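Have a look at the structure below before the remarks.
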Amino acid sequence: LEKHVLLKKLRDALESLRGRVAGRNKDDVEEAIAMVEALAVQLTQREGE
Amino acid sequence: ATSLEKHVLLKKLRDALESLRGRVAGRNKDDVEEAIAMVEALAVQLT
């Protein structure tokens, strides 16, 4: 995500938050992480992938 | 990679983080705020 710093640092922020939260809050953080991974993949998709 | 997919993902992302407001301990409050602000910036970037 070197060409999309905002997205990269959001991913990092969420991973860090995941390690500090619990229960249902952690599920919501993991939901956010999954959304970011989906958005990252489509922003970085090369032809042939 | 459609625009519909993109918007749905950004909406789900916003809603998930919004649920954390008032629900995390004090020491995590600012981090939730930061992530919410990043998501809104990411959304505006794509409109």
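In chain A, numbers come from Swiss-Prot; the residues present are 103-151, in order.
Using N, Cα and C of the backbone, Cβ positions are placed for all residues, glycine too.
When other Cβ atoms within 10 Å of the Cβ of A:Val131 (mutagenesis position) are tallied across all protein chains shown, the result is 26. Quoted from Swiss-Prot, the note attached to the mutagenesis of A:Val131 to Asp states: Loss of dimerization and loss of actin-binding activity.
Swiss-Prot gives this note for the published mutagenesis A:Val138 to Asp: Loss of dimerization and loss of actin-binding activity. For A:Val138 (mutagenesis position), the same-chain residues lying six or more positions away in sequence with a CB closer than 8 A to its CB are A:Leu109, A:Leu112, A:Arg113, A:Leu116.
Quoted from Swiss-Prot, the note on the mutagenesis of A:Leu141 to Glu is: Loss of dimerization and loss of actin-binding activity. When other Cβ atoms within 10 Å of the Cβ of A:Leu141 (mutagenesis position) are tallied across all protein chains shown, the result is 22.
Put simply, A:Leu141 (mutagenesis position) is 15 Å from A:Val131 (mutagenesis position) when counted between their Cα atoms. In this structure, A:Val138 (mutagenesis position) is part of a helix by DSSP. In the three-state DSSP reading, A:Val131 (mutagenesis position) counts as helix.
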